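Everything on this sheet refers to the single structure shown next.
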Amino acid sequence: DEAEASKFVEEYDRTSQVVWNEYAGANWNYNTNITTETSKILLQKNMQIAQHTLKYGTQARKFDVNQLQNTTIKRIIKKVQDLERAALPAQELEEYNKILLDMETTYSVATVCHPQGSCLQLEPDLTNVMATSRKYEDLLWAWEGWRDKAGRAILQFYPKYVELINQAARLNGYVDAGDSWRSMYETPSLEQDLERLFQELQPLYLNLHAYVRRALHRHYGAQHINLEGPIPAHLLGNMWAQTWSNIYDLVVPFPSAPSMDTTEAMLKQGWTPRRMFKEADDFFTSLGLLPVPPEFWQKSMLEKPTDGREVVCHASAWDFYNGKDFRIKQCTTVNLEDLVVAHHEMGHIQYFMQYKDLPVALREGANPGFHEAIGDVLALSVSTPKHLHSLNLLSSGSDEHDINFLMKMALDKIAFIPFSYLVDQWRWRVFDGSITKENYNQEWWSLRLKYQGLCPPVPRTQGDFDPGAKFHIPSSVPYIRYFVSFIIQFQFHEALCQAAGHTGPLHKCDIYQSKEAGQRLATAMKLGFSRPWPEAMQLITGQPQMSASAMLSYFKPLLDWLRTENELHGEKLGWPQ
Ligand SMILES: *[C@@H]1O[C@H](CO[C@@H]2O[C@@H](C)[C@@H](O)[C@@H](O)[C@@H]2O)[C@@H](O[C@@H]2O[C@H](CO)[C@@H](O[C@@H]3O[C@H](CO[C@H]4O[C@H](CO)[C@@H](O)[C@H](O)[C@@H]4O[C@@H]4O[C@H](CO)[C@@H](O)[C@H](O)[C@H]4NC(C)=O)[C@@H](O)[C@H](O[C@H]4O[C@H](CO)[C@@H](O)[C@H](O)[C@@H]4O[C@@H]4O[C@H](CO)[C@@H](O)[C@H](O)[C@H]4NC(C)=O)[C@@H]3O)[C@H](O)[C@H]2NC(C)=O)[C@H](O)[C@H]1NC(C)=O
Ligand SMILES: C[C@H](N[C@H](C(=O)O)[C@@H]1CCCN1C(=O)[C@@H](N)CC(=O)O)C(=O)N1CCC[C@H]1C(=O)O
Ligand SMILES: *[C@@H]1O[C@H](CO)[C@@H](O)[C@H](O)[C@H]1NC(C)=O
Ligand SMILES: [Cl-]
Ligand SMILES: [Cl-]
Ligand SMILES: [Zn+2]
């Protein structure tokens, strides 16, 4: 009966709101005040939501969805039939919950110490080392130490986590957890589609990689850089070498056309975390998009707290499933990297607000990549010289400043393409069983080399587990969303820029105040997960595929410049060595 399924989805919707609100609450209080008490209440809430998932999930499995007419309801009920971890038996469930908590805690409390010296945490201390040191040995100490302390200490947990997460996935009808993750895109040709997109970014990536390697050779010396081989992983200004913008000063295309450092100018002008967020909020409302509620400003945590309350640091955006309470938790330090992350996070908030009227089973992005992309789109505009000058963070013309800006953007956007691509290639193969605990690490390095062209500055040994040294691995947060985000963000930027009348090169576009550009994003974001994503894509861009066109078009003047430059020096692209 259509009426029985309709009634059920109404009850699911009412009851979910309450239980998910409760559990978000508990999880929030834990996250912004790690204690015994907050931790106890959390795992108690863990069991409550698992029991609701089981109750609702079991009833939903009694519907023949074949027989269901109405498509919204068919779709809602098919989502409810996935129990996720609630499929596991009592014991396995308790055990998996404990495993995930133990992995996150290990990661977040890991420190690296000098003998009779300081102990350094990851944020800000080690990341500052990785960003600002130009000493080979000091970068290696930080790079190696972080792996020794965080990555190895994850190893004890990983095999059992794989086993439990695969087990929940098979219990929900998937072959393994990777298949369950891929299913979120509802795109049977996903792996081939992402492959094609990755192959289209190779010219730009290879060219950027060779010019960077040359510049490293100049700074770090002929004996430590092979001009035909992989780059050492510790030299790119970032712990995971996933974004290279911290070595912009070693690689500037035109040193004669100098510019202010945003970070230095933000400090210089007394920017606070709160101002960074107010600036993001102003960009959204300039587009006709929704302002964050007054409650957001009272309840969010926008910097490390200062009352000796312990908190998890990783920037994250939070929906509380009541349609009115939305929050960010970020240990925001005052620089451009975090100003971008602020926009990222406000992007997530904006999406939650846009889809707040749908049934909760549909309160998701068109696909995880859309959810990741929203804030980054706005931040493309924020990063332009034009926009930075208007925030009073840049002095203000030339081709030289142009190629210089493109290079800055490239070190963040292009460099991240192979990294964002490889993370889940690795995990898809762990979950399907083709990588075992005997070769986790070797297999990670094989992908680091194949996709990024990097090598480990130090030989890895058995017992190393470098993947565990990246947050998303112990946290069990899927990563391909980030590769998707980075492709489709340039597509959305191109469409919104056209929406706004911009003409000339795409990288000069700034959509600030464009109501036409707001309208494109709003109608798509309003759809939540109610329709296949190509429909949201078609609303924004006028067509329904993922395409690297827009990213290539953005970077085209830089590609030309890199080609002439690498050719003049005879660079050999790639790293056969
Ligand atoms: C297949 O079934 C689906 C699913 O049906 C729904 O769920 C099942 C289980 C049963 O309960 C159903 O009774 C139930 O409807 C059908 O899809 C639904 O179709 C209707 C139209 O038939 C759509 O109606 C529109 O819904 C929006 C938004 O809805 C939420 O938010 C409102 C504002 O806060 C509120 O009024 C609503 O009650 C609703 O509330 C939320 O509900 C969810 C649970 O469902 C809950 O989780 C939330 O927390 C809760 N939030 C709150 C605040 O409590 C509504 O705003 C729309 O208004 C327009 O629609 C009128 C008629 O269509 C139109 O005449 C009006 O003029 C108005 O149109 C627009 O108005 C705006 C603002 O005034 C104006 O600016 C515009 O210009 C104007 N546009 C024009 C020109 O029309 C409207 O009521 C449901 O959204 C839709 N459900 C979803 C989300 O998909 C589907 O029809 C079925 N298919 C077939 C073939 O039969
Ligand atoms: C800084 C960012 N933190 C994540 C994010 O904001 O996506 C956090 C942790 C992962 C989940 N999360 C959330 O906010 C979700 N609850 C939001 C949602 O899922 O809707 C992050 O990790 N990024 C950003 C670019 C590359 C990548 C990296 O840094 O390696
Ligand atoms: C932090 O956690 C403790 C333990 O539950 C609690 O009693 C205290 O009130 C919390 N502090 C604040 C200000 O939230
Ligand atoms: Cl690594
Ligand atoms: Cl994903
Ligand atoms: Zn995100």
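All chain A residue numbers match Swiss-Prot; in order, they span 645-1040, 1043-1223.
Method reported for this entry: X-ray crystallography, 2.0 Å.
Positions of Cβ are set from backbone N, Cα and C atoms, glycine also.
Applying an 8 A CB threshold to same-chain residues 6+ apart, the list for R791 (chloride 2 binding site) reads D1110, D1112, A1115. When secondary structure is read from DSSP and collapsed to three states, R791 (chloride 2 binding site) falls in the helix class. Under the heading chloride 2 binding site, Swiss-Prot lists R791, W1090, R1094.
According to DSSP, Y829 (chloride 3 binding site) sits within a helical segment. Per Swiss-Prot, the feature chloride 3 binding site maps to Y829, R1127; the stated evidence is experimental evidence.
According to Swiss-Prot, the Zn(2+) 2 binding site annotation covers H988, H992, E1016, on the basis of experimental evidence. Within the same chain, residues at least six positions away from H988 (Zn(2+) 2 binding site) with a Cβ under 8 Å of its Cβ are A959, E1016, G1019, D1020, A1023. In the three-state DSSP scheme, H988 (Zn(2+) 2 binding site) falls into the helix class.
Among the sequence features in Swiss-Prot, the mutagenesis site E989 to D is noted as follows: Abolished peptidase activity, leading to increased levels of amyloid-beta; when associated with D-391. Cβ neighbour count for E989 (mutagenesis position) (all protein chains, 10 Å cutoff from its Cβ): 25.
The active site, proton acceptor 2 annotation in Swiss-Prot covers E989 and is backed by experimental evidence.
Secondary structure at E1016 (mutagenesis position), taken from DSSP and collapsed to helix, strand or coil, is helix. The Cβ of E1016 (mutagenesis position) has 23 other Cβ atoms within 10 Å, all protein chains considered. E1016 to D appears in Swiss-Prot as a mutagenesis experiment; the accompanying note says: Strongly decreased dipeptidyl carboxypeptidase activity; when associated with 390-K--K-394.
Looking at Swiss-Prot, you'll find the mutagenesis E1016 to V noted as follows: Abolished dipeptidyl carboxypeptidase activity; when associated with 390-K--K-394.
Here the residue is the original one, while Swiss-Prot reports the published mutagenesis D1020 to E or A with the comment Decreased dipeptidyl carboxypeptidase activity; when associated with 390-K--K-394. Just so you know, the Cβ of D1020 (mutagenesis position) picks up 25 other Cβ atoms within 10 Å once every protein chain is counted.
If you draw a 10 Å sphere around the CB of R1127 (mutagenesis position), it holds 23 other CB atoms from the protein chains shown. When secondary structure is read from DSSP and collapsed to three states, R1127 (mutagenesis position) falls in the helix class. Annotation of the mutagenesis experiment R1127 to Q in Swiss-Prot: Abolished dependence to chloride, leading to reduced peptidyl dipeptidase activity.
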Where the record says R791, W1090, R1094 bind chloride 2, what is the longest distance in Å from one Cα to another among those residues? 15
Which one is it, among the recorded positions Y829, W1090, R1094, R1127, that lies nearest to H992 (Zn(2+) 2 binding site) by Cα separation? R1127
Candidates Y829, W1090, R1094, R1127 (recorded positions); nearest Cα to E989 (mutagenesis position) turns out to be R1127
Starting from the chloride 2 site formed by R791, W1090, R1094, give every other residue of that chain whose CB sits within 8 Å of the mean position of their CB atoms, in sequence order. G795, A877, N1087, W1091, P1102, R1106, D1110, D1112, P1113, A1115
Sparsest-packed among the binding-site residues, when each Cβ's other Cβ atoms within 10 Å are tallied, from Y829, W1090: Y829
Nearest to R1127 (mutagenesis position) by Cα, among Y829, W1090, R1094 (binding-site residues)? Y829
Suppose we draw a 10 Å sphere around the Cβ of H992 (Zn(2+) 2 binding site). How many other Cβ atoms does it contain, all chains included? 21
Using an 8 Å cut-off from the Cβ centroid of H988, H992, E1016, can you name the remaining same-chain residues around the Zn(2+) 2 site, in sequence order? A961, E989, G991, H1015, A1017, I1018, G1019, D1020, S1131
